[PDB]
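Chemist: Pasting a structure here, questions to come.
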Amino acid sequence: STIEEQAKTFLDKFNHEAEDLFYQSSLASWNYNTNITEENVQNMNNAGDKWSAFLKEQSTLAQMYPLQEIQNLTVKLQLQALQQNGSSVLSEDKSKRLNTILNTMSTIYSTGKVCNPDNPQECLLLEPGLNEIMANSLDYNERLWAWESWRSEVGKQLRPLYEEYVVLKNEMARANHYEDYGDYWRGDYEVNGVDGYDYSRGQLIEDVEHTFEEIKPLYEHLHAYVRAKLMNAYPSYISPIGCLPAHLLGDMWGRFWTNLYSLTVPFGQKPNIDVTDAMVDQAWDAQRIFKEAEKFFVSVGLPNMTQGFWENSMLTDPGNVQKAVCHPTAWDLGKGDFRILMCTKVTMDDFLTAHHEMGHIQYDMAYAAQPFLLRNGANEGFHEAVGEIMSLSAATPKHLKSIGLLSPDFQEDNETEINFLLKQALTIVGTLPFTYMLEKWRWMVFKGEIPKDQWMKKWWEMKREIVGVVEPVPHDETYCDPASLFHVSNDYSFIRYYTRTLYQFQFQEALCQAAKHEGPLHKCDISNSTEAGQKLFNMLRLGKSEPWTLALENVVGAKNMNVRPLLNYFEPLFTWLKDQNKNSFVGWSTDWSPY
Amino acid sequence: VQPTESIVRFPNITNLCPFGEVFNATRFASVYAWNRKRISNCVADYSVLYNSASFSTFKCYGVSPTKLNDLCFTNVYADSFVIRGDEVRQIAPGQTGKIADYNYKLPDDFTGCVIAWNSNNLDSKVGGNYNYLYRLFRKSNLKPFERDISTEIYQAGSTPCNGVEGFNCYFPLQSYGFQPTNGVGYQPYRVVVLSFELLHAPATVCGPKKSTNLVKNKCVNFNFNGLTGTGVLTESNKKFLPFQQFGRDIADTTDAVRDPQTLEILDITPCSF
Amino acid sequence: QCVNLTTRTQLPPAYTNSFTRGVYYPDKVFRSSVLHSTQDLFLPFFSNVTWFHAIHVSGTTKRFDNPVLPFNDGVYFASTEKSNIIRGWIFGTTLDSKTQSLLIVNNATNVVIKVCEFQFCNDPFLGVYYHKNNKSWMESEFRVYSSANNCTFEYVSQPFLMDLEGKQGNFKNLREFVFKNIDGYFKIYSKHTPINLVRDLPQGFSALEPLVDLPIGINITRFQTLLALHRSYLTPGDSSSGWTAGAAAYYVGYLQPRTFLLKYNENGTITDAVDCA
Ligand SMILES: *[C@@H]1O[C@H](CO)[C@@H](O[C@@H]2O[C@H](CO)[C@@H](O[C@@H]3O[C@H](CO)[C@@H](O)[C@H](O)[C@@H]3O)[C@H](O)[C@H]2NC(C)=O)[C@H](O)[C@H]1NC(C)=O
Ligand SMILES: *[C@@H]1O[C@H](CO)[C@@H](O[C@@H]2O[C@H](CO)[C@@H](O)[C@H](O)[C@H]2NC(C)=O)[C@H](O)[C@H]1NC(C)=O
Ligand SMILES: *[C@@H]1O[C@H](CO)[C@@H](O[C@@H]2O[C@H](CO)[C@@H](O)[C@H](O)[C@H]2NC(C)=O)[C@H](O)[C@H]1NC(C)=O
Ligand SMILES: *[C@@H]1O[C@H](CO)[C@@H](O[C@@H]2O[C@H](CO)[C@@H](O)[C@H](O)[C@H]2NC(C)=O)[C@H](O)[C@H]1NC(C)=O
Ligand SMILES: *[C@@H]1O[C@H](CO)[C@@H](O[C@@H]2O[C@H](CO)[C@@H](O)[C@H](O)[C@H]2NC(C)=O)[C@H](O)[C@H]1NC(C)=O
Ligand SMILES: *[C@@H]1O[C@H](CO)[C@@H](O[C@@H]2O[C@H](CO)[C@@H](O)[C@H](O)[C@H]2NC(C)=O)[C@H](O)[C@H]1NC(C)=O
Ligand SMILES: *[C@@H]1O[C@H](CO)[C@@H](O[C@@H]2O[C@H](CO)[C@@H](O)[C@H](O)[C@H]2NC(C)=O)[C@H](O)[C@H]1NC(C)=O
Ligand SMILES: *[C@@H]1O[C@H](CO)[C@@H](O[C@@H]2O[C@H](CO)[C@@H](O)[C@H](O)[C@H]2NC(C)=O)[C@H](O)[C@H]1NC(C)=O
Ligand SMILES: *[C@@H]1O[C@H](CO)[C@@H](O)[C@H](O)[C@H]1NC(C)=O
Ligand SMILES: *[C@@H]1O[C@H](CO)[C@@H](O)[C@H](O)[C@H]1NC(C)=O
Ligand SMILES: *[C@@H]1O[C@H](CO)[C@@H](O)[C@H](O)[C@H]1NC(C)=O
Ligand SMILES: *[C@@H]1O[C@H](CO)[C@@H](O)[C@H](O)[C@H]1NC(C)=O
Ligand SMILES: *[C@@H]1O[C@H](CO)[C@@H](O)[C@H](O)[C@H]1NC(C)=O
Ligand SMILES: *[C@@H]1O[C@H](CO)[C@@H](O)[C@H](O)[C@H]1NC(C)=O
Ligand SMILES: *[C@@H]1O[C@H](CO)[C@@H](O)[C@H](O)[C@H]1NC(C)=O
């Protein structure tokens, strides 16, 4: 008779219907991804349209239940997740205009070509040409030309589209009882109704700023080292005092510094740990790789893989007659079916990727024991963190020599340790200031602190102050440089990467302390540690039913994210960089420019 | 003074209980409309059910599985239906949930065995097998051994439902989604429940009484129907009536008995001392 | 479905002094050339036995007596037939749908033995049709029970076809039955002796042998006899009239606990008996 009982009955009906409907939709999507044709795409589109109409109807039905009269936290969270009427509060014309803007921006980013000024008969595309030029080329002029062409041919076209997109998103957020679209994005970290575990929206910004201030010295030392190393490859292009140029970071936008490992390698006389040859001489296969991953997971203390996972997943390329997308993804069908779509080749990188995907599958199977609306990670960065901690624990030389890939007589030299730590730094800590600056710029452009005639001005000011990146040539208000990224031109959040980067190292330190392991943190292996397995399963089981702060306290012992585990992970590298930067000038000055 | 052998004779085991009719049934019923077949006036060989690895769960409540063939009952009820894999343990005395409260509930003093096996090879088809249904909503819990085939719209609120679905008006029966790609837990599991009932009526269903081989010209204790004696069994020259089982001498002592399998008369002589 | 029967003039019930008949085998023990004393439910050698007539006169009493008779401790049912008029019996307590009852009937093809809580009628009977077209009877209109529900026991025999024609002459068949209900078991005794009489069955001795032992935990208080009726073109009547009953008569004697001295011969068959009363 009460409203809570009616809400529980409606939630039961929804968990009954939406489960089967989403299972059919996921089956259609799996049949399309593993088999590209004209019928599978139509079936997937029909299933997706039916699922979207069902979600819209269920949301319009659930909006008739007040949220203030519900006293159960689970029912309240399910209703709050179901009553999310985001793209329906605006008018029909405004919604159609926003969808058209999103589609045209996605097409401009995807179908974006640039032709050479001397060869108009052959143009360059992003993925095959521009990434290759920005990654494997060393010529200053060629990289500068590619960067300017990408920022001009595509950046200038997305200026009015983004100017209208920000206004439409702000209107949608204000219609949903939010301050701005940045507030709507930060709402994913908001938890209420629990004493002591509450987390507001501005507290997220405060914690991110505090963690960045605490991590700034390590990034400054790494930037000084990278600058000193790049001064050799470019003698008269980079100054020892100023910031690094934008087109000399090994990436189209400077997000990941992984491609700079060949130039900033500490000791080039000792090769990196590569067990690909030892994997191909022992007659390994994708089946063997996934079997070894399952053995690792069952030694940690997690259950085995389901029989359907072995008799239904496509762990290898089907061939040339059948086309499939070779992007490693973990599939959660919903009705106890878990699969992995990956064109696994015999490589160490594919080994770590398989461990990551199996960690995703383990998280899915762990939270599968909860209602449909709660079958998700506690936050938008928990899944990737749980995958990356396994990928890191599987890449240790101890685990490799215990499996059989690495020779038991292989000695652990500190030079290889420094090289591995530097690679991990370039691939992890290099994107933290970039992520922070991008997310802060998006937050300040959604809130309204940046006028429309100062977007790229303040963007470059922040990228030169926060990050050590300076623009080569002056870009006026028509070169919408920020919108040249995939996540910003496709309406995707970006702080999730920073949060998952913190969470992975927090989880790693917690599971290493629970494993009774001594020494450095980067050499820690949790293969035969059932205590760490149970401590992690206590967090993977909660899923989305409990706040992410409670999950953190269950897995690491603290209700707030901390950057100290990340600094402890790079402590030997920190000492080595401080030793190698005695004569170099640590830091950067914003007055220098390549003009 | 030394009876070495121990012979046990009994009539042939005929008229077996139709267990293969309820176990190997082609079409099973839903959990809300479970069939209740009555088993009586037959010998129930429970050894073929226990000695079969096809059944996943063979839990017996209030009775031992080995001693099933050594007990008699008046009638046995076989409740057969299809249930989901993750809710098989709800079919047990003292369990709650959606099936144990709205579809099928066992009493706390239930005396019987629950048998279930995976049926993904039969009850699952590509595209979804929506032939099986289960009651999701009900105004109150079910009594032990109670059916509910009502199709009335469940009124979840104060607004009267005019026999149509809508806000706070949901249909009570919901269909299962049985796809062949579902993992363990969501796959269809055919489960049968054998309820043992003992009343004041004579026991009709018993266990198959085992029979041993005969032996002649040896001092052996015997048991044909209820005669527990000890002597030497030899072939006789008399003829009993077609209905008389055993006989006795003038001294009111067991003299002969007809074999329940060969219908032959065997003389009984006490082993001398 | 049930149809009552009219044009049945009531006559005072007759009684016939039974002879030494009624002795059966109380146990399955073999005895030879000995006199054993038993104390069980038996029938006295001389007692009042109710005589029920089933005849059809040519004009100026049509009797089709099949009333509901009590069942105190056991009944001795003797059938003097010439064309198999008696089809079976209906045992029970109230013959209603609230309590279970015993249905034993032979419909010329199978021996139906069902124990269910039927809904019987006042005049349950079977019928035959003297069809002159194919010179065959092919009995039909099985009017015994209307509503059958909650059956706990059922037994049918192999298909057969007994003689359904109406013989003319004397009673050339004698079927004796003794029904007992002790310890929840319904014991039935039977004995067939070819005789040739018109009425008041002759004196003799026939030891009734155990036929079946039906385990049914039901209370038996009253029972009714299932007879048959003949119908042809020369029968004035539409629904209740238009039938004739063949020459038949059955006897019912109640058992009483007494002591009997059974005399066995060299083959284990009871030859004589002595009643101590
Ligand atoms: C219980 O079952 C056993 C086994 O079936 C019966 O033993 C055998 O029964 C048959 C049939 O009465 C006896 O006759 C034999 O028949 C076969 C097949 O027609 C024939 O090939 C033989 O030459 C013989 O005539 C047989 O002697 C008997 N014993 C053996 C060792 O086969 C037994 O009769 C059954 N008892 C009851 C009470 O049903
Ligand atoms: C909110 O409702 C759920 C029911 O969906 C409650 O969960 C029950 O919790 C008790 C005790 O922990 C269990 O015995 C039940 O089996 C649970 N019901 C389930 C799983 O369906 C939950 O406790 C409620 N929240 C609060 C704060 O009371
Ligand atoms: C975890 O435990 C397993 C099982 O005890 C270890 O595997 C054994 O390792 C020893 C040491 O080399 C070998 O001699 C055995 O043959 C291994 N067992 C098998 C079945 O091959 C394993 O080394 C432990 N550590 C890790 C990191 O897995
Ligand atoms: C249902 O059918 C199966 C299939 O025949 C029966 O399993 C057989 O059981 C007998 C018993 O000894 C075995 O000899 C057969 O080998 C079994 N069949 C197979 C294919 O292995 C099962 O017994 C039947 N159910 C019941 C209750 O009788
Ligand atoms: C047959 O006659 C009887 C009495 O003349 C009719 O009444 C039935 O009587 C019996 C016992 O006296 C009751 O159990 C029934 O309930 C009575 N029936 C009714 C309708 O009252 C009986 O109806 C007649 N049969 C037919 C078919 O008409
Ligand atoms: C049945 O027993 C009685 C007991 O005396 C006898 O028949 C009775 O005879 C008198 C004399 O006219 C009648 O008034 C009674 O109505 C009769 N009773 C019965 C039950 O018939 C006789 O001993 C027995 N009957 C016969 C035919 O021998
Ligand atoms: C005599 O009665 C028996 C049992 O009531 C009848 O046998 C059944 O008849 C029905 C209807 O014809 C069939 O559906 C069943 O399959 C029969 N069962 C058996 C075991 O035979 C029989 O038909 C009746 N005969 C007559 C002439 O009425
Ligand atoms: C004799 O032949 C007749 C001719 O049809 C049959 O008896 C009838 O059969 C029809 C067909 O079902 C039905 O009206 C009845 O079953 C019978 N009616 C009558 C009035 O008898 C049948 O083949 C034979 N009947 C007999 C009694 O021998
Ligand atoms: C892929 O789809 C095509 C088109 O229907 C079909 O012919 C083919 O069998 C499919 N491949 C597999 C492996 O099912
Ligand atoms: C959208 O949802 C909010 C609360 O979740 C509600 O106040 C608002 O009315 C909804 N929009 C429409 C158009 O009903
Ligand atoms: C996983 O499988 C192995 C062998 O396949 C078995 O020994 C182990 O017990 C399993 N672990 C489970 C079922 O949790
Ligand atoms: C590595 O270890 C050797 C031997 O202990 C030492 O000489 C060398 O300085 C170390 N290098 C670093 C970078 O720690
Ligand atoms: C059938 O009759 C028996 C007699 O005791 C009773 O126990 C049983 O419940 C009845 N079954 C019904 C009415 O369905
Ligand atoms: C039979 O009668 C006895 C006592 O007269 C009673 O206890 C029992 O319940 C009765 N059984 C039936 C089925 O009526
Ligand atoms: C008894 O049996 C013998 C054969 O065993 C037979 O000759 C005799 O006629 C029988 N007597 C009776 C009275 O049945």
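Since chain C takes its numbers from Swiss-Prot, the residues it shows come out as 14-73, 76-292.
The deposited model was determined using electron microscopy, 3.3 Å.
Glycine is no exception: its Cβ is also placed from the backbone N, Cα and C atoms.
Pulled these from Swiss-Prot:
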VARIANT   C:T19 to I  In strain: Omicron/BQ.1.1, Omicron/XBB.1.5, Omicron/EG.5.1
VARIANT   C:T76 to I  In strain: Lambda/C.37
VARIANT   C:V83 to A  In strain: Omicron/XBB.1.5, Omicron/EG.5.1
VARIANT   C:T95 to I  In strain: Iota/B.1.526, Mu/B.1.621, B.1.1.318, Omicron/BA.1
MUTAGEN   C:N121 to Q  Partial loss of biliverdin affinity
VARIANT   C:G142 to D  In strain: Kappa/B.1.617.1, Omicron/BA.2, Omicron/BA.2.12.1, Omicron/BA.2.75, Omicron/BA.4, Omicron/BA.5, Omicron/BQ.1.1, Omicron/XBB.1.5, Omicron/EG.5.1
VARIANT   C:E154 to K  In strain: Kappa/B.1.617.1
MUTAGEN   C:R190 to K  Partial loss of biliverdin affinity
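Any idea what these are sitting next to in the structure?
Modeler: Sequence-distant neighbours of C:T19 (variant position) (same chain, 6+ residues apart, CB-CB distance under 8 A): C:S255, C:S256.
Proximity of C:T76 (variant position) to non-local residues of its own chain (separation of 6 or more, Cβ distance below 8 Å) is seen for C:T22, C:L24, C:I68, C:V70, given in sequence order. C:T76 (variant position) falls outside any helix or strand according to DSSP and counts as coil.
DSSP assigns C:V83 (variant position) to a strand in the three-state reduction.
Within its own chain, C:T95 (variant position) has C:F186, C:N188, C:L189, C:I210, C:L212, C:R214, C:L216, C:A263, C:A264, C:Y265, C:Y266 as residues 6 or more apart in sequence whose C-beta sits under 8 angstroms from its own.
The Cβ of C:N121 (mutagenesis position) has 18 neighbouring Cβ atoms from other residues within 10 Å, across all protein chains displayed.
Sequence-distant contacts (6 or more apart, same chain, Cβ under 8 Å) of C:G142 (variant position) comprise C:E154, C:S155, C:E156, C:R158, C:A243, C:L244, C:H245, C:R246, C:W258.
Cβ neighbour count for C:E154 (variant position) (all protein chains, 10 Å cutoff from its Cβ): 20.
Around the Cβ of C:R190 (mutagenesis position), the number of neighbouring Cβ atoms within 10 Å comes to 16. Under DSSP, C:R190 (mutagenesis position) is assigned to a strand (E or B) in the three-state scheme.
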Chemist: To see if you understand the setup: which same-chain residues, six or more apart in sequence, place their Cβ under 8 Å from that of C:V83 (variant position)?
Modeler: C:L110, C:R237, C:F238, C:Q239
Chemist: Express as a whole number of angstrom the distance that separates the Cα of C:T73 and the Cα of C:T76 across the 2-residue gap.
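Modeler: So the two residues bracketing the gap are 8 Å apart at Cα.
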Chemist: DSSP secondary structure for C:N121 (mutagenesis position), reduced to helix/strand/coil, please.
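Modeler: The three-state answer is strand.
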Chemist: Look up C:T19 (variant position) in the DSSP assignment and report helix, strand or coil.
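Modeler: It is coil.
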Chemist: DSSP on C:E154 (variant position), three-state: which is it?
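Modeler: DSSP call for C:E154 (variant position): coil, neither helix nor strand.
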Chemist: What's the CA-CA gap between C:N121 (mutagenesis position) and C:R190 (mutagenesis position) in angstrom, rounded?
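Modeler: For C:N121 (mutagenesis position) versus C:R190 (mutagenesis position), the Cα atoms are 14 Å apart.
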